[PDB]
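> Below you'll find the structure I mean.
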Amino acid sequence: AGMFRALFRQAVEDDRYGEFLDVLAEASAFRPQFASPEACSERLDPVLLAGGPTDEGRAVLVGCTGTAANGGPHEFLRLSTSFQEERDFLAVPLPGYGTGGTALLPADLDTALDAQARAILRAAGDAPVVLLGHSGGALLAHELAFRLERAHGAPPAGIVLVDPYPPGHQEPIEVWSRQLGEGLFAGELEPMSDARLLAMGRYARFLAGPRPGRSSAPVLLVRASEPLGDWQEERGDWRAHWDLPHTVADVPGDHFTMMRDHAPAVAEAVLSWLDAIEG
Amino acid sequence: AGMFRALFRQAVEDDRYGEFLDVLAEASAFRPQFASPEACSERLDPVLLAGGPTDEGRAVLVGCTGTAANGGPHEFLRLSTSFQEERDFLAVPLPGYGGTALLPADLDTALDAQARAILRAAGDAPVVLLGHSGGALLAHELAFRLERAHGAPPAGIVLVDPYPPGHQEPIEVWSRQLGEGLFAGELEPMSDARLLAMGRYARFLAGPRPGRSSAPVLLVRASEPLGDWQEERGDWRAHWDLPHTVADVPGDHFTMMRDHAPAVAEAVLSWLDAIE
Ligand SMILES: [Mg+2]
């Protein structure tokens, strides 16, 4: 429902997903914005999706909602059940995706990250925080971790990056753009709104831009084991990448199904790693 | 109504009309298109808005609809009343504004569709094309295509306040007023489909074009500036190279047609007598 979704469908159909994302990013500049963390139009209160054993000092997991226009509060439901009786799991909304008209978009990424940081610190109290994100969410998890450290004096205890494709490793994203766009339509529980598509464009552009800082927190890189689509071997490795991770785990599934069908394997890798970094 | 209209309204508020027009052009790439004149999804039969005397080889006027997303059927109504009893006046639709109409793949495809419709409506009568603003640029482009590709140069072209490439600084400086004019001129909410059409044509008209029509030109110029302009900046007026005749009429870019259409009609009528 809306012209942007119709255009997006056609762009994917015509194998021009990348080009269409640029248009979304450009158009998003004309959406009403918030320029300061306080001026955020949404309540960014994290939702507690799983509870750890009743039995202090233990790290809590914070799921950083990704940029997908078809996303929202359902994103971490399958994964989070695997944390029940193991770790608290808080899901934090991404500013710009809410309804109430529609949500204001952040003027810049740091503004959104500051809004999230304030909500997370409030909710987590004294517990160490481990940030977790998938795809776009993984890139956002790292960016938030750096902002927490540099602007809030509160570096996370760890970052879990599930299938990140950072700016230096974009070939699989380019080669699989059609499959990525199709995965977005396939994942719709309802038609992606024009407002949420514009949000997705705005964040994609944010995450392409100059982001100098590197978080001091240790990284768990979780990688899909199956290619999302056809890939010519001489291009190199299609797998997700992070520079200098603390630990690398491989799990079953592709970019999408690793979370859709194999979320227990992702949780298992996280739980093993958390135990290893804590004691 | 739609998200594009909402965004455009904000763009105009922020004085970024030009940037938004570029967004619309880029987005129009992802609308279904027609790639051959035959494949045009709409009937472009011109509409007769004014009737000349019964009384002959007298030229008929063909109004070339402009790109405004708020425009369409009403564009030439006020003007056309002044041709009643003087000249046949036909309005030709612009392809892509008509389930919504397929957009032309390129300008020549749209021009060919319009040419065909005009030639069958006009019969043996000579044709004088008339357009305002973007429509004036379109009138000239159609005239060239008629001559090049249809063996049928028009008898004349009337260009009402044209701002062609190389001479667009004033209309660019005044882009906020253009955008405000579109919202002020609304009879219904500008559809997202028509906004995309408007962007696509704006982009067509900024691109390199094949040549100049040999048809004589009447240049009709507004006498009052649409916005602020420093004297030392030079002439803000509409421009065409070496027109056959120039007429200056009261009003600005908009009001020359809004509340001085009789003056435009009078200039045209005088000119048609002279060239005939
Ligand atoms: Mg490396």
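Heads up, chain B uses Swiss-Prot numbers, so what you see runs 1057-1111, 1114-1156, 1162-1339.
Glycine is no exception: its Cβ is also placed from the backbone N, Cα and C atoms.
Okay, so Swiss-Prot annotates it like this:
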type: BINDING; residues: B:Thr1125, B:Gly1197, B:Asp1224; note: substrate binding site
type: ACT_SITE; residues: B:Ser1196; note: active site, nucleophile
type: MUTAGEN; residues: B:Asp1224 to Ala; note: Retains significant albeit reduced thioesterase activity
type: MUTAGEN; residues: B:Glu1235 to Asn; note: Only relatively minor changes in the thioesterase activity. 10-fold reduction in the kcat/Km for ketoester; when associated with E-1239
type: MUTAGEN; residues: B:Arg1239 to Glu; note: 10-fold reduction in the kcat/Km for ketoester; when associated with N-1235
type: MUTAGEN; residues: B:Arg1239 to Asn; note: 3-fold decrease fo the catalytic efficiency and 3-fold increase of affinity
type: ACT_SITE; residues: B:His1316; note: active site, proton acceptor
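Can you tell me where each of these features sits in the structure?
All protein chains included, B:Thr1125 (substrate binding site) registers 23 other Cβ atoms within 10 Å of its own Cβ.
Counting only same-chain residues six or more apart in sequence, the Cβ atoms lying under 8 angstroms from the Cβ of B:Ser1196 (active site, nucleophile) belong to B:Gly1124, B:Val1223, B:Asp1224, B:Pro1225, B:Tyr1226, B:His1316.
In the three-state DSSP scheme, B:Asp1224 (mutagenesis position) falls into the coil class.
Mapped onto three states, the DSSP output places B:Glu1235 (mutagenesis position) in helix. When other Cβ atoms within 10 Å of the Cβ of B:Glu1235 (mutagenesis position) are tallied across all protein chains shown, the result is 11.
Of all the Cβ atoms in the protein chains shown, 18 others lie within 10 Å of the Cβ of B:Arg1239 (mutagenesis position).
Around the Cβ of B:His1316 (active site, proton acceptor), the number of neighbouring Cβ atoms within 10 Å comes to 26.
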> Taking only same-chain residues 6+ apart in sequence, whose CB is under 8 Å from that of B:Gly1197 (substrate binding site), what do you get?
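Listed in sequence order: B:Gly1124, B:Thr1125, B:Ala1126, B:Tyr1264, B:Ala1265, B:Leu1268.
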> From the centroid of the CB atoms of B:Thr1125, B:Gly1197, B:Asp1224, the recorded substrate site, which same-chain residues not already listed sit within 8 A by their CB, in sequence order?
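Counting only non-site residues, the set is B:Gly1124, B:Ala1126, B:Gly1194, B:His1195, B:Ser1196, B:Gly1198, B:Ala1199, B:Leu1200, B:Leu1201, B:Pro1225, B:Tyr1226.
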> Could you tally the C-beta atoms, other than its own, that fall within 10 angstroms of the C-beta of B:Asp1224 (mutagenesis position)?
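There are 26 such Cβ atoms around B:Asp1224 (mutagenesis position).
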> Just checking: Cα distance in Å between B:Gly1156 and B:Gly1162, the two residues bordering 5 missing ones?
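Between the Cα atoms flanking the 5-residue gap there are 9 Å.
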> Determine the straight-line distance, in Å, between the Cα atoms of B:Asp1111 and B:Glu1114, where 2 intervening residues lack coordinates; round to a whole number.
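It comes to 7 Å between the two flanking Cα atoms.
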